[PDB]
Amino acid sequence: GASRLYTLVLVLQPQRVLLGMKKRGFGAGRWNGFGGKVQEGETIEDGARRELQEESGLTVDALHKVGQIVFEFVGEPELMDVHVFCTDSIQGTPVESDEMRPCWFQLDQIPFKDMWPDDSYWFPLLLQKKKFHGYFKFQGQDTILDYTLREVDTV
Ligand SMILES: CCOCc1nc2c(N)nc3ccccc3c2n1CC(C)(C)O
């Protein structure tokens, strides 16, 4: 099956994580990291930085690749190849964008019920400073039917 490149960025500080609420459309109200498609004409890391900046107004001094996840959807031939990054080196104050409303969450209050269902599986690994490869099969946007998570030394 064919695949397309995407990014996902977690701003993860010692005691808190930044998530953004999706403001627009039928998917509004879901809370998640920052990211989008990787464009022709930018690197994966360029795309991750661009989406972070566009969505939260933040720039970073460094991004660390912590995961790679393949998403498959029931009835959909195209796969998502998602490169997952973490940062604790943001260079300003999170601010609202057209698309996302950033908010800080304490690490004992991660809003899993209001996040993409896959986050419940891999975000715990990220908190343990583990790197991973993942695969998730979705029914629609709310349900996982199959998955695999593997700890790796190198992403
Ligand atoms: C609006 C920015 O949303 C960040 C995000 N977070 C997740 C997530 N936790 N899980 C996902 C599962 C399947 C498809 C996309 C996503 C996803 N996405 C969309 C994606 C393009 C992969 O970053």
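Following Swiss-Prot, chain A residues are numbered 2-156, in order.
Here the Cβ of each residue, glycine as well, is placed from N, Cα and C on the backbone.
Here Swiss-Prot flags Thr8, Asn33, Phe35, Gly36, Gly37, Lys38, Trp117, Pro118, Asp119, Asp120 as 2-oxo-dATP binding site. For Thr8 (2-oxo-dATP binding site), the same-chain residues lying six or more positions away in sequence with a CB closer than 8 A to its CB are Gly36, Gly37, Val39, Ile45, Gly48, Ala49, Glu52, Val83, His84, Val85, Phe86.
Annotated N(6)-methyl-AMP binding site per Swiss-Prot: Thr8, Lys23, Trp117, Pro118, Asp119, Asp120, in sequence order. A simple way to gauge crowding: the CB of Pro118 (N(6)-methyl-AMP binding site) has 16 other CB atoms within 10 angstroms, across all the protein chains here.
According to Swiss-Prot, the feature 8-oxo-ATP binding site maps to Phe27, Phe35, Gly36, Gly37, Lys38, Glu52, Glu56, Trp117, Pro118, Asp119, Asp120, an assignment based on experimental evidence. Following the DSSP three-state reduction, the secondary structure of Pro118 (N(6)-methyl-AMP binding site) is coil.
The mutagenesis experiment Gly37 to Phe is recorded by Swiss-Prot, whose note states: Loss of activity. In the three-state DSSP assignment, the secondary structure recorded for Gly37 (mutagenesis position) is coil.
According to Swiss-Prot, the mutagenesis experiment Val39 to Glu carries the following note: Loss of activity. All protein chains included, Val39 (mutagenesis position) registers 22 other Cβ atoms within 10 Å of its own Cβ.
When secondary structure is read from DSSP and collapsed to three states, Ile45 (mutagenesis position) falls in the helix class. Counting every protein chain shown, 16 other Cβ atoms lie within 10 Å of the Cβ of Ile45 (mutagenesis position). For the mutagenesis of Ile45 to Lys, Swiss-Prot gives this note: Loss of activity. The structure shown keeps the original residue.
Per Swiss-Prot, Mg(2+) 2 binding site is recorded for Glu52, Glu55. Around the Cβ of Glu55 (Mg(2+) 2 binding site), 15 further Cβ atoms fall within 10 Å across all displayed protein chains.
One mutagenesis experiment named in Swiss-Prot is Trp117 to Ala, and its note says Greatly reduces or abolishes 2-oxo-dATPase and 8-oxo-dGTPase activities. For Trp117 (mutagenesis position), the same-chain residues that are 6 or more apart in sequence and have a Cβ closer than 8 Å to its Cβ are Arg31, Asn33, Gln142.
Around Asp119 (mutagenesis position), the C-beta neighbours below 8 angstroms that are at least 6 residues distant in the chain are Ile70, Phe72, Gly135, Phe137, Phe139, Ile145, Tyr148. Among the mutagenesis experiments that Swiss-Prot reports, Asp119 to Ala or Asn is described with the note: Loss of 2-oxo-dATPase activity, reduces 8-oxo-dGTPase activity.
Among the sequence features in Swiss-Prot, the mutagenesis site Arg151 to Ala is noted as follows: Reduces 2-oxo-dATPase and 8-oxo-dGTPase activities and increases thermolability. Cβ contacts within 10 Å of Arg151 (mutagenesis position), excluding its own Cβ and spanning all protein chains shown: 10.
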Checking the contact step here: among the recorded positions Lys23, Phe27, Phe35, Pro118, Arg151, which have a Cα within 10 Å of the Cα of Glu55 (Mg(2+) 2 binding site)?
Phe35
Taking Cα-Cα distance, which of the binding-site residues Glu56, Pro118, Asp120 are within 10 Å of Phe35 (2-oxo-dATP binding site)?
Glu56
Taking only same-chain residues 6+ apart in sequence, whose CB is under 8 Å from that of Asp120 (N(6)-methyl-AMP binding site), what do you get?
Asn33, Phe113
With an 8 Å cut-off on Cβ-Cβ distance and a minimum sequence separation of at least 6, pull the same-chain contacts of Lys23 (N(6)-methyl-AMP binding site), or say none.
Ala29, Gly30, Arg31, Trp32, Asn33, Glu100, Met101
